[PDB]
2 protein chains.
Amino acid sequence: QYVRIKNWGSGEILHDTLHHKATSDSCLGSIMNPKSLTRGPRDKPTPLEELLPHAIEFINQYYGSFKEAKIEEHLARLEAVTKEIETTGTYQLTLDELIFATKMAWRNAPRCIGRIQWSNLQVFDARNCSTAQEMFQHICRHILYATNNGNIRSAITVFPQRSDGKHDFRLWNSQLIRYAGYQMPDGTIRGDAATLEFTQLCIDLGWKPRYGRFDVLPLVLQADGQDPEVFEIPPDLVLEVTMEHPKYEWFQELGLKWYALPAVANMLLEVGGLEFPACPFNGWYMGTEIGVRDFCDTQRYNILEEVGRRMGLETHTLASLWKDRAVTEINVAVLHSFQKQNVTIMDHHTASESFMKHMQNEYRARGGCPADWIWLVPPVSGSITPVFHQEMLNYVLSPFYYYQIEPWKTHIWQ
Amino acid sequence: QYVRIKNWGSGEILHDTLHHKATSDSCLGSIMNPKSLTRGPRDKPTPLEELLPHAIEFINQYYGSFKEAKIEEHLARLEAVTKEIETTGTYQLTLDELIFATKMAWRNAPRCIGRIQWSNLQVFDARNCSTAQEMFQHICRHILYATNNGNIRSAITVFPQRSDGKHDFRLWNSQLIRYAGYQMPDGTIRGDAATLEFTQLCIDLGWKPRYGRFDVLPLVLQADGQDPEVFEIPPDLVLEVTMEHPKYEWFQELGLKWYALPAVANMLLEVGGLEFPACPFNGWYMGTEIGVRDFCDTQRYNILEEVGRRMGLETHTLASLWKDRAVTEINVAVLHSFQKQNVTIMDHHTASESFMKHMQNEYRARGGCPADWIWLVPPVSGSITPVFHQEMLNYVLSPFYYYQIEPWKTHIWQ
Ligand code: HEM
Ligand code: HEM
Ligand SMILES: C[C@H](O)[C@H](O)[C@H]1CNc2nc(N)[nH]c(=O)c2N1
Ligand SMILES: C[C@H](O)[C@H](O)[C@H]1CNc2nc(N)[nH]c(=O)c2N1
């Protein structure tokens, strides 16, 4: 009938009607959460006829990897899995297979710039997990390991796969560590405005609202199918960096800081027909994530106004390019503060250059590299970056990290 | 078989093979010159059966415009055109129809941010033109009018439409005014490196190589079907702005400048089945075009290296964000210099805000707005801009400004 279009800044929604008068030649590239990138719920297992080929394909992928293939084991695994599939329905992956799966899924993530590190990933096997509290422990082990007291390490903790579709392990948080956002009495908004709805959710499940600008939200976990059990993260585990500029001593007066761990929580790992709706992973920050998006987005902390004022710029004259000046200084603050406190981070330039190197390796190696330009190009200094001038094809392979429907919309309340 | 992917920075070409292993869910959005945005040559006229409906549709569009429609004239025009179509094959548009066509084609240009000015356009009817020299005169009239001694005016000069396909009027230049690029003896490159091949072409047609950094290229025109006649643009017509920073007095020592007129030459106007392969149009510059792309691209003037050095930044340390600092200063130089010399220009921020306003008007009005995010988001300070957070659908409507195959690849040499 029509296509929905949302503005993530003002949150406004529009309905596109014109597209119908298009030519006999409509890219959805600009869309954030397209259905083609999401993998929703279920009620029944994966039909054998689908599951089987996917499984075989995957096993062919894996065994087709290593130099000098283990043909016998290849055939054996193929045979063993086929058997296991007909006997149980679903099937279990050899640890070394998961490792390969997680790395390939990352390698296949078109919206990630850090993919040159695809082979350096730590996998935590939590497939035998069965309770929320047990998830919580694995997560803490994850956060602890990843943080490594500043020297951030990329890792992913894979929880139990999907069985029937009503026994899903799910983290309700956007990311492992994330600040809270409260709509205060005086009409304002404190904290991360992006985590507004979710915070209310935590509140609704009896969470204690600490009402600040940097209150780390609680881990909302759900095991098997059972309702979400709220767990607060041990503050000793949450490492942070206090923001301070190398020249503007007044910058620390802003009382700004941010967590050192960028760990995605709510994504789904698809591999060989199987799907793990819970498998938080982490890399390390890229300056612009915090400096540009987190701190300067209208929908987030929105600090541009005053960083500009405090810099003495003509904040009431767009043409003065003060926003360009401020943001840059915020970016250095972040980079400086992370560097100073020995917490891993990479600026957007060195990051882009390494990605360009990644593609070169990728194309020469497997002949391609799924890339989402819109996501790969840094939120600032676009063309100054190599990736801006690089043409790319955005396509979904397998294994893959799909988005998924926010669990609180599709959940049972017993 | 495979998809070609080019890096417009290093000029390197890659062949994507992986895309074939895609999912049963490949956006070409990142591609610069896709076939779906181009309108190539011909050998025969437009088959009546195609031409007719398009024509009717267009006339329906036009007459469906004005408040209180001229039904009788609508029917009459429909009837008159149908007749004219069967009698001649092709047909001629009423001036007021072209005006409407050019504005809608602009209104339908998904890669333009200045579309809020869509209704303020000047049309020069050169459909009765028949010789190169005559084109040259119309062009000069265009350049003169558009420039308006700084107070730039948006305008388009429409040359004769397509007849059979071997009698095409074509401007061989990328844009009306454009500097030359020469690959010098000492291995270097002077001028606009982007206009390298074309400059050689001008040279090949006996053009006098003035060997500088800012030598305005000659107008290479072709009428009917006859070969391209080289015409040099009268220097009095070419208005320029000398670059100078409001604080860094050493900036003018760079001896930088740029033309004030951004006029696209090589595009094709499609309307009601008809197609005008020659119809240069112009708006006014947006700072970042010059400051970021023209001056800071590796493939262009590439001035980042020394603007940084002269600023005293740590040019050998990417993490210092010197590139972010330099570019910003170059942007102000441009904006300042244009403002100082009373030459119309708009910064990227005020531009984006006006586009956001444009969409609002557009959606509410006709229910849509073809937009190419990749092109609409400024080459710097992306997320600081509203359009970055705005989801959009990129689709081809009609009328439209298509790209076209560089004429020197597909031309007769008598
Ligand atoms: C090692 C350093 C890494 C860096 C520098 C890096 C950086 C980034 C950046 C800049 C983004 C965009 C974030 C945003 O705008 O929301 C991103 C997205 C993404 N990254 Fe990477 N990443 C890294 C590691 C990883 C790892 C280890 C995985 C998975 C195993 C991964 C998976 C993804 C996925 C799926 C996305 C898309 C997230 C979404 O759609 O919201 N990244 N990454
Ligand atoms: C009045 C002020 C205008 C402004 C500020 C403006 C600005 C821009 C900018 C920033 C671009 C991108 C240029 C590039 O990166 O190469 C662009 C592209 C474009 N503009 Fe607008 N424009 C204006 C007027 C016009 C007019 C008057 C027309 C046509 C009647 C037009 C047609 C287009 C088209 C077709 C493109 C795409 C060019 C291409 O594909 O290479 N623009 N414009
Ligand atoms: C609407 C638009 O697609 C959206 O704001 C984008 C653009 N590109 C992005 N790129 C990255 N890296 N991260 C993002 O959140 C976004 N958001
Ligand atoms: C390869 C990539 O599409 C290309 O470099 C782009 C991106 N977006 C752009 N946007 C604008 N406005 N102008 C451009 O030339 C480009 N080029």
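Here chain A follows Swiss-Prot for its numbers: 77-101, 108-496, in order, are the residues you see.
Method of determination (from the header): X-ray crystallography, 2.6 Å.
Using the three backbone atoms N, Cα and C, a Cβ is placed for every residue, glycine included.
Feature annotation from Swiss-Prot assigns (6R)-L-erythro-5,6,7,8-tetrahydrobiopterin binding site to A:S112, A:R375, A:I456, A:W457, A:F470. Annotation comment: Swiss-Prot describes A:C194, A:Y485 as heme b binding site. According to Swiss-Prot, the natural variant A:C211 to R carries the following note: In strain: NOD/LtJ. Positions annotated as L-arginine binding site by Swiss-Prot: A:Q257, A:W366, A:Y367, A:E371.
Feature map: Swiss-Prot annotations on the structure.
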| residue | record | contacts (Cβ under 8 Å, 6+ apart) |
| --- | --- | --- |
| A:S112 | (6R)-L-erythro-5,6,7,8-tetrahydrobiopterin binding site | A:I456 |
| A:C194 | heme b binding site | A:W188, A:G365, A:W457, A:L458 |
| A:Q257 | L-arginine binding site | A:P344, A:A345, A:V346, A:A347, A:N348, A:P362 |
| A:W366 | L-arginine binding site | A:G196, A:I234, A:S236, A:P344, A:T426, A:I427, A:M428 |
| A:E371 | L-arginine binding site | A:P344 |
| A:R375 | (6R)-L-erythro-5,6,7,8-tetrahydrobiopterin binding site | A:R382, A:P461 |
| A:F470 | (6R)-L-erythro-5,6,7,8-tetrahydrobiopterin binding site | A:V459, A:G464 |
| A:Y485 | heme b binding site | A:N115, A:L119, A:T120, A:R121, A:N348, A:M349, A:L350 |
Problem set entry | Endpoint distance, Cα to Cα in Å, for the 6-residue gap that opens after A:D101 and closes at A:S108 | 9
Problem set entry | CB within-chain contacts under 8 A for A:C211 (variant position), separation at least 6 | A:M217, A:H220, A:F241, A:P242, A:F251, A:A305
For this session: Could you say whether, by DSSP, A:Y485 (heme b binding site) belongs to a helix, a strand or a coil region?
Result: strand
Problem set entry | Chain B, Cβ under 8 Å: which of the binding-site residues A:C194, A:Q257, A:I456, A:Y485 qualify | A:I456
For this session: For the recorded L-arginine site, enumerate neighbouring residues of the same chain (Cβ within 8 Å of the Cβ centroid of A:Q257, A:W366, A:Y367, A:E371, site residues themselves excluded), in sequence order.
Result: A:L343, A:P344, A:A345, A:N364, A:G365, A:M368, A:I372
Problem set entry | Whole-number Å value of the largest CA-CA distance among A:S112, A:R375, A:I456, A:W457, A:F470, listed as (6R)-L-erythro-5,6,7,8-tetrahydrobiopterin-binding | 18
For this session: Look up A:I456 ((6R)-L-erythro-5,6,7,8-tetrahydrobiopterin binding site) in the DSSP assignment and reduce it to helix, strand or coil.
Result: helix
For this session: Filter the recorded positions A:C211, A:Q257, A:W457 down to those with CB closer than 6 A to an atom of ligand 4; keep them in sequence order.
Result: none
For this session: Tell me, if you would, which residue among A:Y367, A:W457 (binding-site residues) has the fewest other CB atoms within 10 Å in the structure shown?
Result: A:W457
Exercise. Greatest CA-CA distance (Å) over the residues A:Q257, A:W366, A:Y367, A:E371 that the record ties to L-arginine?
Worked result: 14
Seminar exercise, completed: Neighbouring CB atoms within 10 angstroms of the CB of A:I456 ((6R)-L-erythro-5,6,7,8-tetrahydrobiopterin binding site), all protein chains considered, total 22
Seminar exercise, completed: Result for ligand 1 contact check over binding-site residues A:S112, A:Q257, A:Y367, A:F470 with Cβ cutoff under 6 A is none
For this session: Anything from the recorded positions A:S112, A:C194, A:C211 with its Cβ under 6 A from ligand 3? List those in sequence order.
Result: A:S112
